[PDB]
2 protein chains.
Amino acid sequence: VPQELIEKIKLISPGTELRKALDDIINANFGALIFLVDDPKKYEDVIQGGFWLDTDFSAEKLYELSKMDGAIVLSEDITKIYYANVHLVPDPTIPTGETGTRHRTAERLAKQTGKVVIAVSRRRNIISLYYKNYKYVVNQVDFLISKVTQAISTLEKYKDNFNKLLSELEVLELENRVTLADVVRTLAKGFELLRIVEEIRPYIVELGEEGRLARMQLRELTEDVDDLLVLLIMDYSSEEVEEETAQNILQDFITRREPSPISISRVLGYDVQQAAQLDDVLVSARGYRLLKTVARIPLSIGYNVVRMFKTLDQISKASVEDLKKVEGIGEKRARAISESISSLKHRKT
Amino acid sequence: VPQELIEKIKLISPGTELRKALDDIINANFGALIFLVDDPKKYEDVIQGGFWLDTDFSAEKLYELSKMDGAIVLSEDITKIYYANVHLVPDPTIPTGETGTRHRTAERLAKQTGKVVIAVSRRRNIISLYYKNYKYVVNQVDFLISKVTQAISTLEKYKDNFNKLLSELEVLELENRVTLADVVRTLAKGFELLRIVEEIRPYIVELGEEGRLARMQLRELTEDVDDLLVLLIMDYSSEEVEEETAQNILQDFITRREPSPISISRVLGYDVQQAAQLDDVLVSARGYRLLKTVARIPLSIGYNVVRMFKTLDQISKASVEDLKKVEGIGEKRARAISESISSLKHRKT
Ligand SMILES: Nc1ncnc2c1ncn2[C@@H]1O[C@@H]2COP(=O)(O)O[C@H]3[C@@H](O)[C@H](n4cnc5c(N)ncnc54)O[C@@H]3COP(=O)(O)O[C@H]2[C@H]1O
């Protein structure tokens, strides 16, 4: 959905006075055909008859005017009502796949002038917005809320399985018994989880102000998942990898590439052709995840720590004095690192 | 019914563009509250909100605008539509005998402003017109046509009886055997016939263009009745009476006074007590009726003939030579008088 169309869709999203008027119109089963233009004079060839109003916009005014047949013309910023009861006459030769005089008119006029035209039939509860060559059907809140609520419920389920996988991976990581299969399984679940978020995004945007709670729920459920996934990529990829490369790996699996076991392992730098092989590849975390998340060690400085020790296992075998031999690590960083790892190994294993 | 009010009625009578619109409004069961003013700027105290239109009036525009709630404001000559969807706020203290917000509003505004206010309820088919302290309910054509058709059919009956009484009196006149009862009976039916005409007149006016055939029918039926009644009064009044005085006698019995036997005989100049005495009084026609309607002799000249011969009876016995001794009667008029009378006697008696 082009950013261009997205901007127009906001004009009729829950929260706007315009949308408030369209909802009333739908609730009353009145129909509507609205043409948005800033300079009516320039479009006098497509606008016939009706009443010249040139008055300040209001949702109540639009609703009342919609009781009359014909079309209403508003300024593009929806601050002025120019005409009411007009006959819109776009070029008949313009191709259109719409049905009925009202929708065929709206599409042709939108294509012809490059402006927005809103159509609402009396029988249905949807709002059809035509811009240029785009057509976007806007749904009622009830339909959206239902879809969004089910998606959120679905996400809770994915997140729960994700936390179960992560907790088990945590134990293995601390015991240095991690296999490629363990990592791949955790990443795949994390990728699948973030995909759902991406897919439900448009519904939430279309919800406008009625999507505030939904946004809060999504944020609470996926708060630190992206970072966590990036750190897993950095900790288990075949060879050293930057936070940028990892972040890119994440974006690829959430959209383009499909999160399949082999595909994920392959992108991580492992040469595998069968899923069964995964349980045969032993891997060791570099330590980035634990250093940043638990030890609260900045990634930049973390590269230094991994530079010297290579793996979390070797980092947990170092002492305060030993750890301080790394640039950026003082008695404080050294303590945080050492104490945080030792504490986890005692509580988790 | 005041003339200043009859003028306003014409504004919504069948045939006008305004009435065409109101008929449609009624057919669609839309309601209507129309305010007719000349200077829109001067009523900012009773007119609130709505849309300023200042556009040319048309029946279709009014109809379309009546779909919205509220009132419409038109110019007094029905050439412009000033406002639509407005809230009318007349003084609440002004007395009103109307029921419902719309009609109470209409009567108050008309009284407060001295202007015309038209109200139409959604459920009923009558147009209520308010002007100053007047209220006139206009009916649909179908209701008016039924009443008018009945009245005409009734007039046909009275006219048929008038014609029979007239032919009977004609015989009696030619034979000089007329009694006051015969005269009064004929005049009575003639006064009753013209009264019916007077009572149906407002129905005819209210029919507007749709009353053309009705008017033609009333004219054909009562054509020369008035003249005939005036001539009878002149021929049978106790003492010589001027035409104007006869016409005034007619006007009175057609509106004010009641055409009862004794009453008519009284006004004719005969001192009668009981209606049974009428058959006892013998009277002789002066001759005006026959001289003017049959001999085509102007009243100014007929006076001369009566002045000399005194009665139709004597006139019928006068020779051409005798008649030519009268001022205004030459060989031509003498022949016409003599021949027209001898012809009637031969044919009728
Ligand atoms: N001051 C008041 N006191 C008690 N009830 C009140 C009221 N004001 C409004 N209402 C109630 O609301 C109903 C509908 O109001 P509405 O404006 O839609 O629909 C109205 C309106 O479009 C028109 N109308 C009435 N008075 C008007 C006024 N002063 N100015 C402009 N339009 C008026 O006639 C329609 C029907 O009138 P109706 O009385 O049958 O129906 C009224 C009445 O039952």
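We number chain B the same way Swiss-Prot does; the residues here are 7-355, in that order.
The way this entry was determined, per its header, is X-ray crystallography, 2.1 Å.
From the backbone N, Cα and C atoms, a Cβ is placed for every residue, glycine too.
Summarising the annotation, Swiss-Prot assigns 3',3'-c-di-AMP binding site to B:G76, B:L94, B:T107, B:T111, B:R128. The domain 'DAC' feature in Swiss-Prot is assigned to B:8-148. For B:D75 to N, Swiss-Prot lists a mutagenesis experiment annotated as follows: Significant loss of c-di-AMP formation, still forms octamers. B:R130 to A appears in Swiss-Prot as a published mutagenesis result, with the remark: About 90% loss of c-di-AMP formation.
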When a 10 Å sphere is centred on the Cβ of B:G76 (3',3'-c-di-AMP binding site), how many other Cβ atoms does it contain?
19
Can you name the recorded positions among B:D75, B:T107, B:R130 whose Cβ is less than 8 Å from some Cβ in chain A?
B:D75
With respect to ligand 1, which members of the recorded positions B:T107, B:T111, B:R130 satisfy a Cβ distance under 6 angstroms to one of its atoms?
B:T107, B:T111
Using only the residues recorded as binding 3',3'-c-di-AMP (B:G76, B:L94, B:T107, B:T111, B:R128), report the maximum Cα-Cα distance in Å, whole number please.
18
For the domain 'DAC' (B:8-148), the DSSP residue counts stand at 46 helix, 45 strand, 50 coil
I'd like to know which of these binding-site residues, B:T107, B:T111, is least surrounded, judged by other CB atoms within 10 A.
B:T107
Please report the Cα separation of B:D75 (mutagenesis position) and B:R128 (3',3'-c-di-AMP binding site) in Å, rounded to an integer.
11
